[PDB]
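K.L.:
First the structure, then my questions, so here it is.
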Amino acid sequence: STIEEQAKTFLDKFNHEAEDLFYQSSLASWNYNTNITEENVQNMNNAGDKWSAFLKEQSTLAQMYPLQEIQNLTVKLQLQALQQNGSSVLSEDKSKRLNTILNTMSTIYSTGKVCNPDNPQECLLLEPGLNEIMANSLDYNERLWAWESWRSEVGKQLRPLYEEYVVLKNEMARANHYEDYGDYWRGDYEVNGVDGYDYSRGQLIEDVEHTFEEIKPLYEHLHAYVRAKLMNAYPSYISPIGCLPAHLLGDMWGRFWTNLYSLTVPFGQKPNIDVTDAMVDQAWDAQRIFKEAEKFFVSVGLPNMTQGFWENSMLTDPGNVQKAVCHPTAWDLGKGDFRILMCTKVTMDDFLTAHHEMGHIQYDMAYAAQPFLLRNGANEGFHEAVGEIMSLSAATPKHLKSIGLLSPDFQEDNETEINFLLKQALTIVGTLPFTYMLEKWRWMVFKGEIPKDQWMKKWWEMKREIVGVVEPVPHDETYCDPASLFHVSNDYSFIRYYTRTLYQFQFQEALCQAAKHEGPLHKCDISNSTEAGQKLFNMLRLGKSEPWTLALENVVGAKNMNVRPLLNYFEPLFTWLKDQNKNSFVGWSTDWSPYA
Amino acid sequence: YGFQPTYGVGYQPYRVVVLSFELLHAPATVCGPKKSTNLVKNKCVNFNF
């Protein structure tokens, strides 16, 4: 009997039940989050585990089908998606131990209590508190001490768990016809379909760093400026030719430099753009904020939102004893049902966040044309790129003036534009080497190219080499700094944030070129641009059916991964930093340390 | 079906009736209403009783 034709009936029958079962599970999830009560927990657990226990047999049956003659690319992709065995290959002992280690390290990472040695009765968590200590501080000891505590009472017990977690993951990858688990995390970045659109897991291993070196001189100018500001603020602590300490980065792990903008403000005479006073004076409540932001997709060309989302979804003011979660989530519950779960307030940052989430909702309703299993992006860098495109567009003061949210008599000049550009680039491009080096370390620790002992010393060395952060205090192997991070101990692929940023500027420059705009890229605006709407929607509805290589062909000019738009965006910033650090050497060398 | 009020556009239950007209050679029984006007007496008129 032919099996290629019979696969369609099985897929349709599976999809029919999967639709409403996943819909009920998602509704249970929304109820549990919206209503924080014991009643909604049992329904959550029943829905989730019943959905998993239903999908397990669908995965089990999807192995007799000979996926070697299916000429239908969509059918082949759907079947191989259902052909995935997950972690249901190991024995009961190994699988249950893997579940145990996942749960125990998830619990341990959230139970980090660090008390002051002189007063050991007042510990702090990753929550506000210990985090607030480094959030905004002007000192040296209170940062290094808290850093060492957080990476000592949490960074010493995560290593024994992480070692065996790594070895078990590598064993499973070997049992799943993978040389190493990096290929498993690089499976999403692979397409082997039509000729000219083929791609491989091993190609990304090299392609990650080729496009990273073109912004290294710019990052070196940024590092020199940051270091000079640090000496101007922290005298006799940082060597001008060396690099900056670890606890002065601004975050718990120095992921971003958002908190360093206040310390390293270029010009305090020109204030940053803020229109919250305009909303408060004009009495723009949450509903008015959402409604005024709704017109933007209509101007771009996207259709009007579907009625009913207002009633199903809550927006603002959980209010009384009936508690609700404030975590920003855009629920795609299935069956065409969308919901929003924010805690809206009158803020410009809230305006940008609402723009981002409603852009996510627009993308969700856009790719609804694809079937149940193809209702997803080609990779993880497409959703966030679309979400942040509109945030970047709404950050433009031109749109603020056009909607009447600012006085039309503004006198913007190069000073405020450069200040805003520096504020943007302190996080947009400064964290790219951090993400690259963390991902490379995870790749090389899953590849087995290094022994267990050579895990963190090499990590520190190449951290100094790429970013320029050295140890405030020397560390030995008993510490484990990488595991003391959110996206390291919960099985989270950290490469999404690296590629999403590259996709963001590519899409933005593509829209600007197909927007009839002339001038700087940072001042480019896509408001009232009906021609960019069709260009975006041509791929917003493509979903997982089409290759990501094809996906990067309806908007961007070329599918190659080159950092073209980032250098263009901060070009006034590049030339303003070039005539700033005329005397100070750009770059750093990995031979200075605060302790030596 | 899995019809729910929370369902989106096009996912809601719609009641549909299809009416078909057939005119076999048998004498007709189904026809629409016929409008009847008023009557006037003592005036030379043309009528359609």
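Numbers in chain B come straight from Swiss-Prot, and the residues shown are 495-543, in order.
Method on record in the header is electron microscopy, 2.8 Å.
Cβ coordinates come from backbone N, Cα and C, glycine included.
As a published mutagenesis entry, B:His519 to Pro appears in Swiss-Prot alongside the note: Increased resistance to human covalescent sera neutralization. Among the natural variants in Swiss-Prot, B:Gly496 to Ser has the note: In strain: Omicron/BA.1. The residue drawn here is the original one. In Swiss-Prot, the entry for natural variant B:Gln498 to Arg states: In strain: Omicron/BA.1, Omicron/BA.2, Omicron/BA.2.12.1, Omicron/BA.2.75, Omicron/BA.4, Omicron/BA.5, Omicron/BQ.1.1, Omicron/XBB.1.5, Omicron/EG.5.1. The structure shown retains the original residue. Record note (Swiss-Prot), natural variant B:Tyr505 to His: In strain: Omicron/BA.1, Omicron/BA.2, Omicron/BA.2.12.1, Omicron/BA.2.75, Omicron/BA.4, Omicron/BA.5, Omicron/BQ.1.1, Omicron/XBB.1.5, Omicron/EG.5.1. The unchanged residue is displayed.
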K.L.:
CB neighbours of B:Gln498 (variant position) within 10 A?
P.N.:
16
K.L.:
When each of the recorded positions B:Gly496, B:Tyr505, B:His519 is checked against chain A, which show a C-beta distance below 8 angstroms?
P.N.:
B:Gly496, B:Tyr505
K.L.:
What is the Cβ neighbour count of B:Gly496 (variant position) at a 10 Å cut-off, with all protein chains included?
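P.N.:
There are 13 such Cβ atoms around B:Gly496 (variant position).
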K.L.:
How many other Cβ atoms sit within 10 Å of the Cβ of B:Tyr505 (variant position)?
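P.N.:
Other Cβ atoms found within 10 Å: 16.
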K.L.:
Take the Cβ of B:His519 (mutagenesis position) and count every other Cβ within 10 Å, whichever protein chain it belongs to.
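P.N.:
For B:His519 (mutagenesis position), the count of other Cβ atoms within 10 Å is 4.
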K.L.:
Tell me the coarse DSSP state (helix, strand, coil) of B:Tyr505 (variant position).
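P.N.:
In three-state terms, B:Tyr505 (variant position) counts as coil.
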K.L.:
Round to the nearest Å and give the CA-to-CA distance linking B:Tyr505 (variant position) with B:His519 (mutagenesis position).
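P.N.:
Cα of B:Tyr505 (variant position) to Cα of B:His519 (mutagenesis position) measures 43 Å after rounding.
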